[PDB]
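K.L.:
One structure, pasted below without further comment.
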Amino acid sequence: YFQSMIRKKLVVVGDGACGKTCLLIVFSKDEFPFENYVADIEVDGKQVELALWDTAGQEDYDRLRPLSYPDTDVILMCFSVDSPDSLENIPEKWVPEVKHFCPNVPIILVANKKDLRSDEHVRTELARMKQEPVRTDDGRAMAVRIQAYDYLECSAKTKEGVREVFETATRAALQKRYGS
Ligand SMILES: Nc1nc2c(ncn2[C@@H]2O[C@H](COP(=O)(O)OP(=O)(O)O)[C@@H](O)[C@H]2O)c(=O)[nH]1
């Protein structure tokens, strides 16, 4: 019955506190406050079952975390705009990991917490270390460097861009993929 469906797997990766779990809650429940959640979606006249995997709570557990990777069809690789360190960790931690366990899987680079670009309090905290909220050109530059399938920005808190994050991800998951 569900054996007639197209089944695909999405995994969300990124630093602790960068908004992975809130992003998935807003996708699944439509409200800003995980699981493995299966979302049923109709795409091009066909029923799709998208399984959603959160790596939150496993960022420090190097032997457990990669047990989320088998059979993955698309990766959401997240960083948060309130944290340049989370962006630097993309090429130096997350990409190496995902390329090793999920070779030839499309990677979408996702800037989370977009709304914090206009938070006075974040800006003041980051101004102490001579930093600023991660800007679009920087996230965009990172995506070209890691050869991402796409670069998208969202805010789980305002819901902006969340739909398109997962719509793009689902299209990437459904893309034909040859070799490993
Ligand atoms: N302002 C803002 N805060 C967010 C957003 N998404 C998550 N947060 C907050 O950032 C913190 C970490 O979010 P969480 O989803 O738990 O991060 P995770 O560790 O990567 O799963 C929490 O306090 C969230 O409430 C967002 O879009 N905007």
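Residue numbering: from 1, along the chain as shown.
Cβ atoms are placed via backbone N, Cα and C, with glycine included.
As listed in Swiss-Prot for this protein:
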- 14-21, 54-58, 112-115: GTP binding site (BINDING)
- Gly16 to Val (Swiss-Prot position 14): No effect on internalization of EGF receptor but decreases trafficking of receptor to the lysosome with associated accumulation in late endosomes (MUTAGEN)
- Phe34 to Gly (Swiss-Prot position 39): Abolishes binding to PKN1 and trafficking of EGF receptor (MUTAGEN)
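Help me see these features in their spatial surroundings.
P.N.:
Counting Cβ atoms from all protein chains shown, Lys20 (GTP binding site) has 27 others lying within 10 Å of its own Cβ.
All protein chains considered, the CB of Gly16 (mutagenesis position) has 13 other CB atoms within 10 Å.
Within the same chain, the residues at least 6 positions away from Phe34 (mutagenesis position) whose Cβ sits under 8 Å from its Cβ are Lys20, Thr21, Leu24, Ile25, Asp54, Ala56, listed in sequence order.
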K.L.:
How big is the Cα-to-Cα gap, in Å, between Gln58 (GTP binding site) and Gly16 (mutagenesis position)?
P.N.:
9
K.L.:
Which recorded positions out of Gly16, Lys20, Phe34, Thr55, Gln58 lie by ligand 1, going by a Cβ under 6 Å?
P.N.:
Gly16, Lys20
K.L.:
What's the straight-line C-alpha distance in angstrom from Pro33 to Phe34, 7 residues unmodelled between?
P.N.:
11
K.L.:
Other Cβ atoms within 10 Å is the metric here; tell me which of the binding-site residues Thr55, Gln58 scores highest.
P.N.:
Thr55
